[PDB]
Amino acid sequence: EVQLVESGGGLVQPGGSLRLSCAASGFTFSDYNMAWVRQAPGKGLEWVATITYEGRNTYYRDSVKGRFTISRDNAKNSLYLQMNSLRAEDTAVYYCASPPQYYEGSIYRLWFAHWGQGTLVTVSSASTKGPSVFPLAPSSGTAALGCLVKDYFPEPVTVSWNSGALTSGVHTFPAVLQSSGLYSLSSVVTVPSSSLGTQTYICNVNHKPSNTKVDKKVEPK
Amino acid sequence: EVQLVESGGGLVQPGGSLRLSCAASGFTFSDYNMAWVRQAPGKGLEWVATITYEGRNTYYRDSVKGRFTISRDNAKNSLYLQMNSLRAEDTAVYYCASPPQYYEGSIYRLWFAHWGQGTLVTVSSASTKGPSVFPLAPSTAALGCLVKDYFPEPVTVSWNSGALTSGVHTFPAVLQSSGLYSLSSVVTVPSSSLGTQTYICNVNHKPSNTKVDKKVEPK
Amino acid sequence: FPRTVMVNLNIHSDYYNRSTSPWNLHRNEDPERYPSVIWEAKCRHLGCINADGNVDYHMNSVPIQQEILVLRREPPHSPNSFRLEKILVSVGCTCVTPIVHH
Amino acid sequence: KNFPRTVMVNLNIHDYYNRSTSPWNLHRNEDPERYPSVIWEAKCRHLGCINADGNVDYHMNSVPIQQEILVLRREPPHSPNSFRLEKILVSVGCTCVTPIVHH
Amino acid sequence: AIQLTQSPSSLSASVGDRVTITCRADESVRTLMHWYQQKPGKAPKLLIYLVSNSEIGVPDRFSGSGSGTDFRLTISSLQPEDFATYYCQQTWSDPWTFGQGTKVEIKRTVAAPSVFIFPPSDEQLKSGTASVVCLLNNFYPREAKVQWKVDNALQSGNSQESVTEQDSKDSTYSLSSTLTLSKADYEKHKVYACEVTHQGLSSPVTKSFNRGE
Amino acid sequence: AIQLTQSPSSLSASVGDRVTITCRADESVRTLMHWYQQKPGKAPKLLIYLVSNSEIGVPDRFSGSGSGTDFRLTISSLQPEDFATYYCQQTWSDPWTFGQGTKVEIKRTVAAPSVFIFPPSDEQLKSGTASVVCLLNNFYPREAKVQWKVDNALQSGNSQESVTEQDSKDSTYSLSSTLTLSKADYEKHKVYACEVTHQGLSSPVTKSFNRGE
Ligand SMILES: [Zn+2]
Ligand SMILES: [Zn+2]
Ligand SMILES: [Zn+2]
Ligand SMILES: [Zn+2]
Ligand SMILES: [Zn+2]
Ligand SMILES: [Zn+2]
């Protein structure tokens, strides 16, 4: 399997700098041209930059020319995107994409047969704030319970249940930007009523931008 | 491995009849068109007849039309050539040939990817005669067998039942003024193994059912 | 000379029609083999399909043959003992230009 | 399935890629944990197909012909006599296809 | 430079329907047109390359057709998991461009929501704010009305809604409505209720609690 | 109907030479031209199909080229085993026809024959005929002179020669000369000799025997 893993996305002040990295595996990285594609929140896909198999040639989207630098270290099987003079238009999820392995890597006009998971870059002058996790306790067939993750910045917040053991019936809602300028979301799960005082339900909230990790036990009051 | 094995070739009087057969193996015989190709002694290859995969269509060389019939038995994986009103032009080695297996058998214009060993048909009014086998005794030493006065061709010669192949020379038969053939088969062996190793030539003339195993010893 | 090993057998498109050198897959079944079923390609024509949909005899369809490994029952009908065998199979067809030069 | 089926196997066995309208190159794939250790994988040379005048025709496409093959993977790692049967996809060559321009 | 226009920008179709998305380029891209499928909160996946070729693993129901300026992606028989945004992309000339995307939603039978109410935790109340959550669980269609009533007085401008993306199995939505009040305003009143109006409900459903019970 | 003409009808080349055989058709066969190799006393083997394609197992040194009416088979570096007759064949139209063939012989360094003489067996003499055999073994070139002398009298019209086909390893020939006399004529003389004259011999070699010794 081909695997592309990105890191480096975070909150960066306007005019600042951030470096994206993409670790590649499952193919001869040095044989293929690599690219960065971005997607602004709620918008379409947009090609950003391309670098040839041995870094001798680079190509950029007009809006990022002179501000971004695409680089690669074939020995470490990794692709980089140095972003400078960051603006609002640069807030997006950035993906690293690879060409198909069954075509010669000398063909420039190849499509993106493999993409990374994506790393979010948020360009804002607002400050980082960790979330406050509160239980959404069930009341006295099927019962519902959850976690309210309030007042955090920037996105994202990941929520799992019982360390990933509980996946069936989980609904983690999209975050809402409150009038305060901070984000908030709820994550719920429907469980059988018979297992209320028997099974323990714990939500695991992780907000990597503020290094916040909370494991909240949700019990009926 | 594709294998095509022919039989039936022999001496046949002019105006007579003979049926040739080709046993096929190593492929789905019923999927391919089959053909007979012949070669007159000392001449080139000449296509004779073609039959389609399920025997529904047959094609023939102008000179054999009406005299020859190509047939097949897909259940027995065999091809046949019924030859009638035989003439001098029909004396030839007959090969059965099959198409390549990596192409659809519905393609008529395919080449011959596999061929049988060949079966000799001799059209002659002369009579069958078995050969006499005499030793060619040594005096590196050379020894052999003289296979004299036979008809028709061919004669096969092996040494020590095929165990001795190195240094063997089996000469082409010569047609003597008598109308009979004759040939010699020789082998060069080390002089040290003369009174130690036994050398026997195995002569087989299938047209007369003659099989002779002659021991060649120094006198 | 015999090198016997253990093998755990529990393992963890429309090109044939759109190709200029099209082909058909034929089922090859053998109960004394692993895999029992192998699909072998046979070229449909000697020429290649041109832009107008007809057969062009100035180009040729030729099979793409690969060597593959198969397991042959040894002794016959054995469910747990095999001999590794390499066979040649046709995977599909490609279109080639004949050499018309020195 | 859900049960290991182990068998014995005796391992002692008893240039169109250039003239093709969809040409290709074979690349060596070497894996010490596999039998066969070397597999030659084809990579198409172009997106189009070579036309009668020798140029690339972008109205037709070169596409890889991929086949599933069996391989033996060392189990445990570095074992010389024990393997697990694995099915991998490989590119054998390239063919030239017409794009669908219909309905 | 080469502009790609997809049509439609969104569509809704039942399971089993034949769906068609077009992509038109302002200049010819010959065969260098590709399609991608992007599921919510996931990276795009390559579906079709070079007009009509599916990558191994892509179901037979997806097929691509076209030439030069007009291209089409067809899903012969729509499945619940086909909920996604589809993008076309040309690689014929620099810069490589994408279409604006086509969002594909599934049309389904009507399902009534399961309504749940949650009072604010005592831990949150200690910080000075009260958040009351109303959950509408696994319903269809997405259109639903939630009204908050504090002692039978209808609230306005003090709540926020959040909707999940359509489930890839049963094609349903889930919604959370959150009423945010100050701790002082929360302690003033007793009955907190959420009235849900939906196509699947014969009469609106009210889930409520008494503050301190 | 379609006539194929090969050129040349025979040729001799040294090991390592590039050999070229042409085949001309009187009407176009497009690419339905094939080549076969036939070794002495063996069935033909397919070498090339459809102008230029070698079958698996055919050495790289064999290549085919051509179009319409002019075709060529080339052996880039002749090897001793390439001794054979090569035939072209067209399958474009009925009836399928072959070229007349091209015999390929190997040019080699001079090798002198080893000469052996064999008296007639007593078993043959009992039947009334005597056959005296002279063997010339593993020599090159094929041109050799054998003269039979009985008590020094040169014989004529009473012997027959037979030559093997060129060896596929060392490219040599072997020859048998057989002197046939009646038993009565055989018993009239004492010395039976065969005098061999060949390019590889400094002086002619005579092998002889005395009858009944
Ligand atoms: Zn039938
Ligand atoms: Zn057809
Ligand atoms: Zn043409
Ligand atoms: Zn090229
Ligand atoms: Zn074109
Ligand atoms: Zn009140």
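Chain D residue numbers are taken from Swiss-Prot; in order, the displayed residues are 39-52, 65-153.
Technique stated in the header: X-ray crystallography, 2.7 Å.
Note that Cβ sites are derived from N, Cα and C of the backbone, with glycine treated the same way.
Where Swiss-Prot documents D:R69 to A as a mutagenesis experiment, the accompanying text is: Impairs binding to IL17RA and IL17RC. Under a cutoff of 8 A between CB atoms, and with a sequence separation of 6+ in the same chain, D:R69 (mutagenesis position) has no neighbours.
Annotation of the published mutagenesis D:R78 to V in Swiss-Prot: Decreases the affinity for IL17RA by 5-fold; the original residue is retained in the structure shown. Counting only residues at least six positions away in the same chain, the Cβ atoms of D:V88, D:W90 sit under 8 Å from the Cβ of D:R78 (mutagenesis position).
Using a 10 Å Cβ-Cβ cutoff, D:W90 (mutagenesis position) registers 15 neighbours. As a published mutagenesis entry, D:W90 to V appears in Swiss-Prot alongside the note: Has no effect on the affinity for IL17RA.
Mutagenesis annotation in Swiss-Prot: D:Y108 to I, described as Decreases the affinity for IL17RA; the structure shown retains the original residue. Annotation for D:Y108 (mutagenesis position): same-chain Cβ neighbours under 8 Å, separated by at least 6 residues, are D:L97, D:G98. DSSP assigns D:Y108 (mutagenesis position) to coil in the three-state reduction, outside any helix or strand.
Under its mutagenesis entries, Swiss-Prot includes D:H109 to S with the note: Decreases the affinity for IL17RA.
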If I restrict to non-local contacts, at least six residues apart, and a C-beta distance under 8 angstroms, what lies near D:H109 (mutagenesis position) in its own chain?
D:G98
Of D:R69, D:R78, D:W90, D:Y108, chain F-adjacent mutagenesis positions (C-beta under 8 angstroms):
D:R69
Length in angstrom of the chain break flanked by D:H52 and D:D65 (12 residues not modelled, CA to CA):
27
So which of the mutagenesis positions D:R69, D:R78, D:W90, D:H109 sit close to ligand 5, that is, with a CB under 6 Å from an atom of it?
D:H109
Applying an 8 Å Cβ threshold (strictly under) against chain E, tell me which of the mutagenesis positions D:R69, D:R78, D:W90 fall inside, in sequence order.
none
